[PDB]
Amino acid sequence: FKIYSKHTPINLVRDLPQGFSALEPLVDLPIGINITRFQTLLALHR
Amino acid sequence: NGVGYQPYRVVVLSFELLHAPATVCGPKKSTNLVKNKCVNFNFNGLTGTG
Ligand SMILES: *[C@@H]1O[C@H](CO)[C@@H](O)[C@H](O)[C@H]1NC(C)=O
């Protein structure tokens, strides 16, 4: 299970900019488990 | 107390294996690097000469 990512600033927050940039690898997982669905985690003060 | 009745501490280690890549691997020997001569080399599984 491999992850690739990169970071870049934005001043046109409304939509994705044009251009081209590549993603670099940073970490790998030897987990070997099966993945079929995924979700996201959020945070909020209350 | 008797020798047969003396307390003993015992440590047991067990094995399990999976089709996932192995994670516990002990070290291997390694030598020093040499320059400017014809030599066989093995780097992390990559093999060659020069
Ligand atoms: C993952 O799915 C395969 C078939 O797609 C199955 O053979 C296997 O048992 C499942 N689980 C793991 C841990 O690979």
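Numbering of chain B is taken from Swiss-Prot, so the residues present carry the numbers 501-550, in order.
The backbone N, Cα and C atoms fix where each Cβ goes, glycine too.
Around the Cβ of B:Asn501 (variant position), 6 further Cβ atoms fall within 10 Å across all displayed protein chains. Quoting Swiss-Prot on the natural variant B:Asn501 to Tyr: In strain: Alpha/B.1.1.7, Beta/B.1.351, Gamma/P.1, Theta/P.3, Mu/B.1.621, 19B/501Y, Omicron/BA.1, Omicron/BA.2, Omicron/BA.2.12.1, Omicron/BA.2.75, Omicron/BA.4, Omicron/BA.5, Omicron/BQ.1.1, Omicron/XBB.1.5, Omicron/EG.5.1; May enhance affinity to human ACE2 receptor.
B:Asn501 to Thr appears in Swiss-Prot as a mutagenesis experiment; the accompanying note says: Reduced host ACE2-binding affinity in vitro.
Record note (Swiss-Prot) on the mutagenesis of B:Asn501 to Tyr: Increased binding affinity to human ACE2. Secondary structure from DSSP puts B:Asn501 (variant position) in coil.
Annotation of the natural variant B:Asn501 to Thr in Swiss-Prot: In strain: 19B/501T; the original residue is retained in the structure shown.
Residue density at B:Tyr505 (variant position): 6 other Cβ atoms are found within 10 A of its Cβ, drawing on all protein chains shown. Quoted from Swiss-Prot, the note on natural variant B:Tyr505 to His is: In strain: Omicron/BA.1, Omicron/BA.2, Omicron/BA.2.12.1, Omicron/BA.2.75, Omicron/BA.4, Omicron/BA.5, Omicron/BQ.1.1, Omicron/XBB.1.5, Omicron/EG.5.1.
Contacts of B:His519 (mutagenesis position) defined by a Cβ separation under 8 A and a same-chain sequence distance of 6+ are given as none. While the structure shown retains the original residue, Swiss-Prot records the mutagenesis experiment B:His519 to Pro with this note: Increased resistance to human covalescent sera neutralization.
Following the DSSP three-state reduction, the secondary structure of B:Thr547 (variant position) is strand. For B:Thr547 (variant position), other Cβ atoms within 10 Å of its Cβ number 9. In Swiss-Prot, a published natural variant is listed as B:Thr547 to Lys, annotated In strain: Omicron/BA.1.
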At the level of the C-alpha atoms, what whole-angstrom distance separates B:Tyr505 (variant position) and B:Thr547 (variant position)?
57
List those recorded positions among B:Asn501, B:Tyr505, B:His519, B:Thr547 whose Cβ lies under 8 Å from any Cβ of chain A, in sequence order, or write 'none' if there are none.
B:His519
